[PDB]
Amino acid sequence: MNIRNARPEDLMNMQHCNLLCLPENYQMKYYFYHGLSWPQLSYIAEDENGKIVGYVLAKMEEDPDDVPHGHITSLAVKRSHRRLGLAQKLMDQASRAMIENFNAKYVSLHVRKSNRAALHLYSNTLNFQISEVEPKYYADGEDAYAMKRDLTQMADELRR
Amino acid sequence: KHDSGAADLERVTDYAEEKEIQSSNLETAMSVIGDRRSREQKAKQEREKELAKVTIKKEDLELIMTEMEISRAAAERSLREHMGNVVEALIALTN
Amino acid sequence: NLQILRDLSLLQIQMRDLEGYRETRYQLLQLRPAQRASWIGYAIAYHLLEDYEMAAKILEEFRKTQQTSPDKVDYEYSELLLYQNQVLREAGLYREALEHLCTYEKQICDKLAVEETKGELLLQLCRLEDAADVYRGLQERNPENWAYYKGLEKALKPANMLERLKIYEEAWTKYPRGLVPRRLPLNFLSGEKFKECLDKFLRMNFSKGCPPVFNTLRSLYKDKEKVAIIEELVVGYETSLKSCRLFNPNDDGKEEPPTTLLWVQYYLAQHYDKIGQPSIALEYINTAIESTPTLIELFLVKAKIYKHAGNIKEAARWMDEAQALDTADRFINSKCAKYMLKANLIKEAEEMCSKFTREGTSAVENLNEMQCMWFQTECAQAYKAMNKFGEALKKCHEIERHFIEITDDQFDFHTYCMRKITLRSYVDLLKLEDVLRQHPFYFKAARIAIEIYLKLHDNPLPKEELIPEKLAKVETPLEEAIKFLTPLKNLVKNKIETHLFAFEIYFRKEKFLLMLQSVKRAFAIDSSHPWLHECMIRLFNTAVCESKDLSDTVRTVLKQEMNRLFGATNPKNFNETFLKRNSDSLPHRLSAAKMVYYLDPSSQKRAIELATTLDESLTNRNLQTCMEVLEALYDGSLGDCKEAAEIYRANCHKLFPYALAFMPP
Amino acid sequence: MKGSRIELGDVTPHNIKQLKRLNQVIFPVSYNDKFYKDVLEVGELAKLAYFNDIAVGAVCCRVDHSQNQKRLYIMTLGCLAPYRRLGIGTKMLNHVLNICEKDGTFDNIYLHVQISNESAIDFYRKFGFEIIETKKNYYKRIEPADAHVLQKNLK
Ligand SMILES: CC(=O)SCCNC(=O)CCNC(=O)[C@H](O)C(C)(C)COP(=O)(O)OP(=O)(O)OC[C@H]1O[C@@H](n2cnc3c(N)ncnc32)[C@H](O)[C@@H]1OP(=O)(O)O
Ligand SMILES: O=P(O)(O)O[C@H]1[C@H](OP(=O)(O)O)[C@H](OP(=O)(O)O)[C@H](OP(=O)(O)O)[C@@H](OP(=O)(O)O)[C@H]1OP(=O)(O)O
C-alpha cells in the first residue's frame, strides 16, 4: 500500500472511488475547494500500479463560536482490497496531521446504523464515542450516529 | 439534515475589504526589479526587432497552411524563424 | 476604475496571454504598491515562466514587509516560507535553500513540508548519515510509504542483498503492525530465503485472514519459478492439512480454525485462475463451495474464473446470486452492473444500478448529474459491442462536455485564493488545469469514439443537448473527430496509440506531412509494435502507388524523409523480414498474415497456411488472441474461409473448453 | 473468550437472503416465506452467529400461547457439519438463555427434534432439556417420521 499527501492532480480520480464505493455523492467543486483550502489533512492510499484504492477527504470546520475542530467527510477503501488495516492508518494519519498543523481539539463524523464492520471499526478499535443519535440523516432512511473522538492525549503525546 | 456543501461555496464569493500594509521603503527593491524587468523586455523586444525584417511569400505559406492546419500567427513565427526556406522548416515542423 | 482591471487580469489569466496580464498587473503596481495579490501573481507568473533565482530574493524582500504587522496570523507566512523553499528547491540553488530553511525553521507551524525539504536537500547535497537520520525520523513519523523507504535504501547504499534486508528485518522488529515492510523483501529477493520469507508471510496473513494478499502477490507473478514454488508450497500445505489438521507435522502449535482450509482453497483457486488452468480451479472450488455456501468472496472469484475464461454469461448468473446474498454496499452491485454490461445485458444492468441511486429520476441521468465517468464509458463500449453507434457517440460527446465544464470551473475561487495565503497547491492546480485532459478514462472513451467515427466514415449507411439519431449522422465525421482528437495529440504523446489513431484519422484525409509526423512520433517510441508496423506497410504502399498525385514541394521532403527512416525496399521482402523476426509471436503472425493477403489477394492459400499454427511454443497464446483470430477471419480482411474455420474452432475448443465463442453452434 | 473469533449479529432488512441461504441448507425441510416474515419484526429475539467473520450459525425463536402457559419456542437452530464443537452451540444458546433471563417474565422453553440424531439430544441434555414427549409421525417426508419434544422451565 501507500499513504501519501493530497496532490491535487491525483484527486480527480478518487471521486471515481466515491462513485464506486459509498452512496453519498458530492459535487467535484467541493473536491477542488477542499484540495486547496487545507491540503495537509486529507490523504490518499494507493498500490503499485498507480490505481487509487482508498482515500480520506477531510475538513477543518470553521466555527468562531467555539474552539476550532476538524470534521471527517469521507473515508473509503475498496472491498477487493479490504481487511489489511487501511482505514485506521488513514484515519490516525489524518488525525496527527490535524494535531500537528492546527491543534484539533476533537474530531467528528456521521455514520449510519445498518453497517456493522464500519460501526465496529469506528466503535472499539479506533475508539470513537457516541455523542448524538441524529434521526433521518441519509437518503435511504436510516438514522445515523454522530461520533466524536477526543484528541487531547494525542496532543500531549505529539507535543512531547 | 444534510446540506451537501451548498453553503460551503457561498462564502467563497462573499464581499470583504482587504487589509492595509504600512509603506516601508520598497523602492530600493523595485528599482532593481524594474531594471531586471527592463533587461528582459529589451531582450524580448530585440528578438522580434531583429526578426521583423523577413520577407514573406504567399504561395508556400498557403501550401503549409493547407498541409498542417494551425493558425496563421504560429505558422508565421515558424516560417520567419527558419530563414525563409520551406524545406527544412517543413522538416522541423515534421520533427 | 479598479474592478475593470481586476476583470481584465482574470480574463487574461483565463486565456493564458501571460505578459499582457503582467503589464496590466504592473499597472496595479504603479497604481498601488501594497496589495498581496500582486506578489501572488508575480510568484505564480515567474513559476510558470521558469525564472527562479531572482524570485528567491524577490520573495525574500516580500517576506521582509509582512513581519512588522501587529495583527498577523501565522499559517499564511508559514506556507509562504514553504513555497519559498519550494521555489529555491527547483531553482537549483541547493545550499541557498538549505541555509534558508535552517535559518527559518522556527518560524513555521507545519513541520511536515519543512522536513521533506530538509530530506530532499540532504539527499541532493551528498550528506549521507544525517539524511539517514532524517529518513529514520520519517519512518517513525509514517511507517508506510514507498518513497521514504526507497530514499533510505538509496541513501544508506547497501552493499549486498543481506544488509538491504537487514533494514526490513529491524523494521519488522520495532514496527510489527505495518504492511509494506512485510512486502518489500518479496520484490527483489530470490531463493530459499525468499521461500522462507513468503512462508511466514502467507502463514500470518492466512491465520489472520487477509483476503487481498493474492493481489499483492500478483505484483510478483512475472517470474516463472516463484509461481511454481508458491504453488508447490500451497498444495503441500493442503495435502498436509487434510490429513493431520495442521500446516505441517514438523512443528507443534495451537490447532488452527477450520476456516483456514477453505481460505487456502480460495487462495489456490485464484492462483489456478491466474496461471490459466481452470479445470483444476473448478475441481477445487467445488469442494470450496461444498464446504460453505455463504461467503461472498468465494462466489466473487467463482465469477472471476469464468470472466478470465471465455464464457461471460455463467459469470453473470453466478455473480448476480453472489451480490444477491447482501444488498449493503455499492461495490458489489457496481461490479454486478459491469459484469452485466460485459454479459450483453443492458436492461438488467440498468435496473440493477438503479437500486442505490436516488428515486426521483432515472438512473443514467442521475449518474450523469454526479459525473459518473465509469458507467458511461463502459456502457458506451458495451453499446459499441451491440453493433450500433448512436447513444455511445452521444455519451462520448457528453463526457467531453463535462470535461469542458471541469476545465472551465476554476473562475470562481481566485478571489478567495488571493484573499487566502496558499500558493503551492495553487500553482499545482493551475499546472494540472494546463494538462487536465491526460486522464486514462478520457483516452479509454476517445479510442472507441475515434474507432466508431472511422468505422462510420469507411462504411456509411441552455446549451446543446443530444439525441442519438441526428447527432450520430453528421455528413462528415472527420473534422469534428480531429477536433476531439487534437487535445489528446497535443497533451499526451508518450503512448503510441494516440499517434496511431492520429494515423488512422489522417489516412482518410490524405494530409501527408501530418501523416508522416504522426508516423515519426509513433516510431520514436516503439518500432516493433505490429499494428504500427502495418500502419507503416500501408504508408509506403500508398507512397509507392501514389507517388504522382502530389505537388513538387511535398515530393522532395517526402523522398528525403523516406530515405532517412526507411531506405528503398518493397513490401514483400520487408514483411518477410518482419514475419521472420517475429516467427513465434501470434499477434505479430496475424499482423503479417493480414498484409500477405492485402498486398496480393492470390496468396490467400498461404494466409490460412500462416495463421493456423497451434503448437505449445507460441508466445502470448490466450483466449484473447484466439477470439481475435476468429474475429479477424470472419471480418473479411483475410478471405472467405468456411472450409477450415470449423476444424480450427473444433481444434481450439479442445484446448479451451470453457469459452462461449468456441462452442459448437 | 480470547483467541476465539465468535460474534453475534442482528438480522437487518439488507441481510435476508444470506439467512435464506443458510437455513435452506442446514436442515432438510423448507417452509414458505411467511416464516421469514415472522423472523423479522421480533428484533433482538432472533439472531445469527459469525465465526471468523463469516456466517455459520443462527437461532430464531417465537412466542406461543397454549396449554395454560405463556410459552417460548425456538423456531430453528442453524449450524453445519465440519464445525461441530468449534464455535456455534453453547455460547449463543446461552445468549438466547440470558436474553430469556434478562426478560425473565415467561414460563418455559421447548423444542421439537428428530429421533435419529442421538448426538443432538445428548447435546441438548448437557444443558438440562429433559424428555417428556415422543410424538409419532410428526415429520412428513423424511425417514424418522417420529419426533421428540424437549423442554426446560423458568419459574
Ligand atoms: C462518511 C463516513 O465515514 S460513514 C458513510 C460511508 N462510510 C464508509 O464508506 C466507510 C465504510 N465503508 C466501506 O466500504 C469499508 O471501508 C469496508 C467495508 C471496505 C471496510 O474497510 P476495511 O479495509 O476492511 O477496514 P480495515 O482495513 O481497518 O480492517 C482491519 C480492521 O478493521 C476491524 N474490523 C472492524 N469490523 C470488522 C469486521 N466485520 N471484520 C473484520 N475486521 C473488522 C478490525 O479491527 C480489523 O483488524 P483485524 O485484522 O485485527 O481484525
Ligand atoms: O483501475 P481501472 O483502470 O479503473 O480498472 C480496473 C481494471 O479494469 P481494466 O484494466 O479493464 O480497465 C481491473 O481489471 P484487471 O486488470 O484486474 O483484470 C478491474 O478488475 P477485474 O476486471 O479483474 O474485476 C478493476 O480493478 P479493481 O477490482 O482492483 O478495482 C478495475 O477498476 P474499476 O472498477 O475502478 O474500473
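Using Swiss-Prot numbers, chain B covers 27-121, in order.
Including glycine, each Cβ sits where the backbone N, Cα and C put it.
For the published mutagenesis B:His28 to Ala, Swiss-Prot gives the following note: Reduces ability to inhibit NAA10-NAA15 complex-mediated N-terminal acetylation, which results in increased N-terminal acetylation. Counted within 10 Å of its Cβ, the other Cβ atoms near B:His28 (mutagenesis position) come to 13, all protein chains included. The secondary structure of B:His28 (mutagenesis position), as reduced to three states from DSSP, is coil rather than helix or strand.
Among the sequence features in Swiss-Prot, the mutagenesis site B:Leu35 to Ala is noted as follows: Reduces ability to inhibit NAA10-NAA15 complex-mediated N-terminal acetylation, which results in increased N-terminal acetylation; when associated with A-38. For B:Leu35 (mutagenesis position), no same-chain residue 6+ apart in sequence has a C-beta under 8 angstroms from its C-beta. For the recorded site, B:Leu35 (mutagenesis position), the DSSP three-state label reads coil.
For the mutagenesis result B:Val38 to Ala, the note given in Swiss-Prot is Reduces ability to inhibit NAA10-NAA15 complex-mediated N-terminal acetylation, which results in increased N-terminal acetylation; when associated with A-35. A C-beta separation below 8 Å, combined with a sequence spacing of at least six in one chain, links B:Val38 (mutagenesis position) to none of the other residues.
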